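Starting off with a structure, shown below.
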Amino acid sequence: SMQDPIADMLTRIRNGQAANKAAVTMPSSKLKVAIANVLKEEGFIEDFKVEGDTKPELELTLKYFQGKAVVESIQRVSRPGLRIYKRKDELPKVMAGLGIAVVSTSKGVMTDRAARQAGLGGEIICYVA
Amino acid sequence: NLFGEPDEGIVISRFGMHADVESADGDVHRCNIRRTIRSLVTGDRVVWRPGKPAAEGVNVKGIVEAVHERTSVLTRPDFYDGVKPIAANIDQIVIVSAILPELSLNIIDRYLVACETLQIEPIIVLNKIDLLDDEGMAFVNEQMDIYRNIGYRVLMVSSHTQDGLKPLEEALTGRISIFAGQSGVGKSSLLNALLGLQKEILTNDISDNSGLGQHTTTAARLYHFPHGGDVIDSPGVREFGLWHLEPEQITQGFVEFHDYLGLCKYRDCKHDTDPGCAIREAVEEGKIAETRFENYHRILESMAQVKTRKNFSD
Amino acid sequence: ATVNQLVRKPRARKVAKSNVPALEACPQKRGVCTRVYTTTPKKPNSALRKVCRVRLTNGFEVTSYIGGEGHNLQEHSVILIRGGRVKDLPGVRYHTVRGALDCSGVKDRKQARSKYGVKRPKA
RNA sequence: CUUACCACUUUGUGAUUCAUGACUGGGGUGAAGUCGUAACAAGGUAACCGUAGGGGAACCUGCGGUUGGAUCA
RNA sequence: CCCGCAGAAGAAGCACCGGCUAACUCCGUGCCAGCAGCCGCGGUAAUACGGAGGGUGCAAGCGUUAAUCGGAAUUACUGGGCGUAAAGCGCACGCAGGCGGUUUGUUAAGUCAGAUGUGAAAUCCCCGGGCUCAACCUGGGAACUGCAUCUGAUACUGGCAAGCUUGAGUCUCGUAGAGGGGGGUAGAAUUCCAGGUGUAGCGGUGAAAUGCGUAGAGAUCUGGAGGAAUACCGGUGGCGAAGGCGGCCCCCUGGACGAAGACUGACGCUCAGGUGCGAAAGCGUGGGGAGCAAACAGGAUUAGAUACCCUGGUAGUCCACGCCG
RNA sequence: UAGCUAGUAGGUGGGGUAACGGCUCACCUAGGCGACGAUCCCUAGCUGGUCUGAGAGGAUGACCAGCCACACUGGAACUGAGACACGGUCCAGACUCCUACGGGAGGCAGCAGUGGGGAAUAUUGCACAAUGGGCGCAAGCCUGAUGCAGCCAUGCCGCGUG
Ligand SMILES: Nc1nc2c(ncn2[C@@H]2O[C@H](COP(=O)(O)OP(=O)(O)NP(=O)(O)O)[C@@H](O)[C@H]2O)c(=O)[nH]1
Ligand SMILES: [Mg+2]
Ligand SMILES: [Mg+2]
Ligand SMILES: [Mg+2]
Ligand SMILES: [Mg+2]
Ligand SMILES: [Mg+2]
Ligand SMILES: [Mg+2]
Ligand SMILES: [Mg+2]
Ligand SMILES: [Mg+2]
Ligand SMILES: [Mg+2]
Ligand SMILES: [Mg+2]
Ligand SMILES: [Mg+2]
Ligand SMILES: [Mg+2]
Ligand SMILES: [Mg+2]
Ligand SMILES: [Mg+2]
Ligand SMILES: [Mg+2]
Ligand SMILES: [Mg+2]
Ligand SMILES: [Mg+2]
Ligand SMILES: [Mg+2]
Ligand SMILES: [Mg+2]
Ligand SMILES: [Mg+2]
Ligand SMILES: [Mg+2]
Ligand SMILES: [Mg+2]
Ligand SMILES: [Mg+2]
Ligand SMILES: [Mg+2]
Ligand SMILES: [Mg+2]
Ligand SMILES: [Mg+2]
Ligand SMILES: [Mg+2]
Ligand SMILES: [Mg+2]
Ligand SMILES: [Mg+2]
Ligand SMILES: [Mg+2]
Ligand SMILES: [Mg+2]
Ligand SMILES: [Mg+2]
Ligand SMILES: [Mg+2]
Ligand SMILES: [Mg+2]
Ligand SMILES: [Mg+2]
Ligand SMILES: [Mg+2]
Ligand SMILES: [Mg+2]
Ligand SMILES: [Mg+2]
Ligand SMILES: [Mg+2]
Ligand SMILES: [Mg+2]
Ligand SMILES: [Mg+2]
Ligand SMILES: [Mg+2]
Ligand SMILES: [Mg+2]
Ligand SMILES: [Mg+2]
Ligand SMILES: [Mg+2]
Ligand SMILES: [Mg+2]
Ligand SMILES: [Zn+2]
C-alpha cells in the first residue's frame, strides 16, 4: 500500500522529468504544498497550484532550461523505514552547496541554507539537485 | 643420501603412484617410480634402490629409476587408451574359463589369436567342473576337444574340490604363467588352490550374481610357484577385442588355417563366400570347427565396428 | 537487507580460519619427529619431497617440510617447526627451521644461509 | 553441656563433561594402476528434479515434472 | 659535560635480482636435486634450482614465522546483492512486530535550539620550552565527537480528541469461467466370458525368436461382465493462492469482473513464530483391478545385456480413510 | 539453551545493620522474571586508552593511570575508624618439612632467585642521596615503594665504522 506520499511526489517529479512531461499532478497535501513552495522559491520548479477542496490535487510545472531536465537528481533521504534528523552544525550540503537539501525545522520547511543561517536543525526531507 | 646402492629387481605388482618390487635377495618393498618412466607393469625387470631402513621401525618407500627392455609382453587394446600391457617378460598364458560365469568360445578364440600374435605359448583350462553333472561333463568335453585336436593343451580343474589340478601343476612348473580370463572364472581361487599360500593371506574371492561375476582382483600380482617358476594373477576382463591387430594377423592366429593358405582360387580370398575358398569346404566336410570359422568371421566384422575411433594403436 | 532486518539480527562478520592451527599463534613450536618419509608432489611437479611427521609439545601431530638438500633428521628427533604453506604438498602447512637444535644447517650452502641455519663461512 | 546455621565428608542416585577406547561408517586428497566408459554434439536409448525398485561400478527401469534439449511445413 | 695523547687506527652485515617488484650473466644440473607469498620454474643455452661474478634494497641490523587492521565495497550504517554467477520459503492465512492516506485541535515523547553541570590525569593534535639533535620530558591550548538537567521551539514522526473519503470493505443488478465437494448418467474404445460363421495360421521385429492357435486361434457377428479415461470442441483459451482443474446433468459451495448508486469511515500493507493447503512416487488398513507397468520370468542382440527391443507380468496406477510434506 | 522462580514477588509486624532493603523470621497475599532473550552453556576482569582505518568501523586491554576481584583450596569470625585481612587468627583438605612418632611448622600471584612448562622474557645488585609512606616533639628508625645500577639489538631515536 501507499505508505509514503512524499517519496511518491518525488518519484512523480522524477519520472515526469525523465518522460519529458510538462506538468505532473499529485494528490495534494499541506506538506507537499510546502515542499513545492521551496522548489518554486529555489527555481527548481516553475510553478504549482492546488485545485479542489474535498479531494484537492496539486499540479506542478516542470522546468527544462535546455530541454534537459532542470532537476537532474532528486531522492528521499528520511524515509518511513529510517528517519533522519541532523543538528544545525552537521546539516548536509548537496553537490557541495551547488544543490539544495530540503529540511523541516521547528520553524517550518526550508532549504539547508536557510536552516543553518537561522541556526535550526531538523528532519532532512530529501536532496534536490 | 636417504637411499641404498641401486640394484636389479622384478615388479611383483603395480599400484598406480607406486609399485611392489622384489630385490634379488627376495624381499619385496613398496617403491615409487620416477616420472620419466612411462610403462611399468608386473613382471618387468627394473633398476631400483631402497631407502635407508629406519623410519617408525618399518621400511621407507624405495625409488625405481629405470626398467629393462621387456623380452615378451601381454597387451590388450583399450578404446580411449590404445594398446596397453598387462604383464611383461611372460613365458606362457593360461586362458582360464568357467561354465557358470560365462561360456565363451569367442573370448577363448580372441585370446588364442592374441597370444599367437605375441608368440606366447597358450594353454586352456576350464574351471568349476564340479558344477557340471557327469552328462554335462561329456557335453563340455566333446567341444573342449576342439582345441586339443589342434594340439592345444586343454585341462579341466575344480578349484573348490582341488580336482584334476595335478596336471595343471605339472604344466605350470618352471615357467612364467599369467592367469588370464573373464572375471569370476576362478583365476584367484585357482591360484589359492595351486600356490597353497598361508591362510592369513588369500586373494579376494566374491561369488558371481545373476549373469556375470564381480571384478574382485583389480591388480596384477606375481607369485612364486612352490616347485619352480612364477604365476601372475590378473584382473578379470570383459572384452578382448582385437582392432589393433591387422585382419591377416587374425587368419594367421587361427592355427587350423595354415593347412589351407594358397589353396583358394581367388588369391585375396576373404574366405567367407568367395568362390574356391579352401577353408569353406574344409569346414563343410568337418575338417575345421564350424564354431571357429564363425568366430573368425564375427571378430573380423567386430573390428569394422571398433575401427570408428581415429586414435592410433602403434 | 532492510534496516529493520539488520536490527532484528546484525551483520555477522566472517571470522578467519588460521592456516596453521597447530601453532596456536606461537611463532614457532617444538616437536619430536615420529616418522621421516619421502612424498610425491602435485601433477605439475615431480620429486621426492623429504618430510617428517612430528608430534608437537601441545599434543598436535602434523607433517613438516625439510628445506635444503639433505637432512640428518631421524626418528625421535627434537626439531623446531615454523608456519608456512607448501603448494604442491597437500596437507603440509609447516616447515622445519634448519639449524634449530636438532637439524643442522645445509652443507656448503653459500647464499641465503640464514634461511637454512648456515653460519658465515670463515673468510 | 546443649540448640540453630554450617564448610569437609558418606552413601543411594540422577544429570553433565573430559580423557581413553574395543569395534567400525562415510569422507577427503594424491594418483603416471584396474574394469568398463556415466556425462558434455540429438554423446550415439536427450539430459536433469523428486520418489521407488534393481545392479561390480559409473548406472538401468517405473511414475510425475522442467527445458537448463537438438531435429522437425 | 669539557680538555689532552696516540693512531685510520678498534668497528658491516642480511635479504633479493621470471612477473607482481628495484636489480642479469656464466657454469653445474637435467621433471633429478631442488625453489616457491600467488602465478609458477626444472627433461640439454634454466635471467626462477646450486655455485660464482655483477647488481638492487635495507643497514647494526637484515630476513623468516606468528598476530591485528587495511587494501576487502569480501557482512556493504556510511557502503553489496538474490531471472541465468551464492541467494524469493511450493503457496496461502495470520498473532506478536515493522510501517502507515487526509484535515483541525491539544500534548512535547521522539526531534531541534539555548543555557548549566559533567565528561580524572596521562595519551592523540596545535603553538612553545628543555635535554648538543632526535627519541624523550615538559607549559598552555584544542579536543574528549558523550551523558545529564533546566528553559524554549512545534515544521516532521509519536500520543490524545474531533473529523474527511481518495485506501480498504459492505449492499443492489448482471457476466464469464476444465474453481471446489457429492451423486447420477452417456458414447466410443481396451480386455474378458458365452455363443454364431469359418480355416490355418496368429502375433511381433530392422530382421527374428519367445508366446497363442486345430480342443479352432487370429478374423467377423451377437449377447454379456468389469475397470479406467473423457477424440472432436481445444485455443498462443479459461478458472484457481499454489499444487492443479476437461463428456453431460443435478445438489451444496468459493473467488473474480462490470455499470450505476448508496453505505462505513483508515477498519490498511507486510509478517518471525503458528496454522492450513500442497504434483508424482511411497507407507497403513480395506476394497477394486480393464489397460498400463518398477520388480520378476522368457526370447533375441551382444564378451555379457544384468539395458535399449520383443512376449508376459507383480506391487502400484483407481476408491475410502489416515500418514508422508 | 524457552520457560525460570516459593524467601520466590509483595504486605504487616518483630529482629538485625552505620545506613534503606526478604538483610532475617512469623503470618498474609500469589505474585515476580521471560522472545525488548529470562534461565541455562561456553568465554571473559572493566575503562581511560592502544593498533589500524579518511571516516564509520575492526582488533585489543602488554606498559602507565582509575575501578574491581584474589592471596595454597574451602569456611568462619575476631580486632579495628576501616579486614572477614598477601608476609594476622581458627577449623577442614592436599602437599612439603621436623619428630623423641607423643605431636608440631609452612604458604614468593612482594623483590631477587630455583626447579618445571614453554618458541620465549633479565641480578639471589646498590642506597634511602631525592620523592612518597609508617612511627616519632624532634633527632632519627623502617621502607625489594622508589631512585639507580646489572643483563637482553626487544623497540624507538642518534652517531660511527673515515
Ligand atoms: N562352485 C565353484 N565356485 C568356485 C570354484 N572356484 C572358484 N569358485 C568361486 O567363484 C568365484 C570366483 O571369484 P574370483 O576367483 O575372484 O574370480 P576371477 O576369475 O579370479 N576374476 P575376478 O577377480 O575379476 O572376479 C569365487 O566365489 C570363488 O570362490 C569352483 O571350482 N566351484
Ligand atoms: Mg581405460
Ligand atoms: Mg581374481
Ligand atoms: Mg568418437
Ligand atoms: Mg556415453
Ligand atoms: Mg545419453
Ligand atoms: Mg531392470
Ligand atoms: Mg508445475
Ligand atoms: Mg623489474
Ligand atoms: Mg626453461
Ligand atoms: Mg644450462
Ligand atoms: Mg640462482
Ligand atoms: Mg651473487
Ligand atoms: Mg570492511
Ligand atoms: Mg556481491
Ligand atoms: Mg547453476
Ligand atoms: Mg543460482
Ligand atoms: Mg515463488
Ligand atoms: Mg501519517
Ligand atoms: Mg503505529
Ligand atoms: Mg540539546
Ligand atoms: Mg583528559
Ligand atoms: Mg628544542
Ligand atoms: Mg499529530
Ligand atoms: Mg460520514
Ligand atoms: Mg513462517
Ligand atoms: Mg499417489
Ligand atoms: Mg495403497
Ligand atoms: Mg492392498
Ligand atoms: Mg516390458
Ligand atoms: Mg540370453
Ligand atoms: Mg470422495
Ligand atoms: Mg520490617
Ligand atoms: Mg523495627
Ligand atoms: Mg579468566
Ligand atoms: Mg576502508
Ligand atoms: Mg572488550
Ligand atoms: Mg604483566
Ligand atoms: Mg602457587
Ligand atoms: Mg569491631
Ligand atoms: Mg577482601
Ligand atoms: Mg596483612
Ligand atoms: Mg608471601
Ligand atoms: Mg618472583
Ligand atoms: Mg622522607
Ligand atoms: Mg628491615
Ligand atoms: Mg643498543
Ligand atoms: Zn578361402
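Numbering of chain C is taken from Swiss-Prot, so the residues present carry the numbers 2-124, in order.
Per the header of the entry, the method used was electron microscopy, 3.0 Å.
Placed from the backbone N, Cα and C atoms, the Cβ positions cover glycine too.
Quoted from Swiss-Prot, the note attached to the natural variant C:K43 to R states: Confers streptomycin resistance but not hyperaccurate translation. Swiss-Prot lists C:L57 to H among its mutagenesis entries, and the accompanying note reads: Protein is not incorporated into ribosomes. Per Swiss-Prot, mutagenesis C:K88 to Q is noted as: Confers low-level resistance to streptomycin and a 15% decrease in the translational elongation rate.
Could you tell me the structural context for the features on the list?
The Cβ neighbour count for C:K43 (variant position), using a 10 Å radius and every protein chain shown, is 11. Secondary structure at C:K43 (variant position), as computed by DSSP, is coil.
A strand conformation is recorded for C:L57 (mutagenesis position) in the three-state DSSP classification.
Listed in sequence order, the residues of the same chain lying 6 or more apart from C:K88 (mutagenesis position) and placing their CB within less than 8 Å of its CB are C:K43.
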So if I draw a 10 Å sphere around the Cβ of C:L57 (mutagenesis position), how many other Cβ atoms end up inside it?
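If we count other Cβ atoms within 10 Å of C:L57 (mutagenesis position), we arrive at 18.
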